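**Student:** My questions will all concern the structure given below.
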Amino acid sequence: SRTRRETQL
Amino acid sequence: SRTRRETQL
Amino acid sequence: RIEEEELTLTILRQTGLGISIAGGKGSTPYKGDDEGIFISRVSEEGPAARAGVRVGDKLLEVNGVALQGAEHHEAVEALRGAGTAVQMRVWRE
Amino acid sequence: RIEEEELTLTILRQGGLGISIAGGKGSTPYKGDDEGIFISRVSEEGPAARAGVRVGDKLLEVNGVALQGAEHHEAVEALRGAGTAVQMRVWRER
Ligand SMILES: OC[C@H]1O[C@@H](O)[C@@H](O)[C@@H](O)[C@H]1O
Ligand SMILES: [N+]
C-alpha cells in the first residue's frame, strides 16, 4: 500500500 | 569485527 | 520498516519465554546489514512456539518499548521486565 | 548498517550516471522491509558500471550527503547535483 519509486540517472 | 550477542530468554 | 505487514503475538510467560534473540545496534548483524533484534531460536515446547513465534522474526516492540535501532541489552531488558504477558509485534515475510 | 564493510566507488560523469535507483523512506521496499536506496539497474556502457557499481548495491552516501533513512527524492537530488565526480558509499553482500 505504498508508492514504488524508481529513477533513471 | 563486532561483538556477536545472543541471549536466551 | 513495514508496519502494515507486521504481526502481534502474545507470549504467556511460564512460571521463561522459550526464545533466544540475537543482533542489535553495534552487534554482529543477524542477517545482511540488518542490526535489528531477531528471534534466533524458538523452543519447540515453549510458550513462544505455541503463540506463533518463528525463527527469523524481527522484533520491533515489546509492551510499548520500541526496539527499532535498539541495542541488544535494550531488547533483553524489555523482554525480561515485560511481565507475565509479553505482547511483541514482529515482522516476517 | 555495517560501515566497516562499505565500499567507496567514484563515478566520473562524462550528465548520465548509467544507473537506476529504487526505494527510499516510505516507498515500496526494494527488498524485504529495507527502505534504503538501492541501485536497481546499471548500464553496461555507463560510467557507474566502469566505477564498479553493481545492481543490488545499497546507497548510503553521495559526496558527503548521508542517505541512510532518506526519502527517494533526497537521493535523486543528491545524485543530480553531485557534479563531475560522484563519490558513492555503498554496501553489498559478500
Ligand atoms: O529481506 C530483508 C533482509 O535482506 C538482507 O539482505 C538484509 O540486508 C536486510 O535487507 C534484511 O531486512
Ligand atoms: N518522490
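Here chain D follows Swiss-Prot, giving residues 721-734, 736-815 in order.
According to its header, the structure was obtained by X-ray crystallography, 2.0 Å.
Placed from the backbone N, Cα and C atoms, the Cβ positions cover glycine too.
Features from Swiss-Prot:
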type	residues	note
MUTAGEN	D:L738 to R	Loss of anti-proliferative activity
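Quick one: where do these features end up spatially?
**Tutor:** DSSP classifies D:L738 (mutagenesis position) as coil under the three-state reduction. Other Cβ atoms within 10 Å of the Cβ of D:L738 (mutagenesis position), summed over all protein chains shown, number 26.
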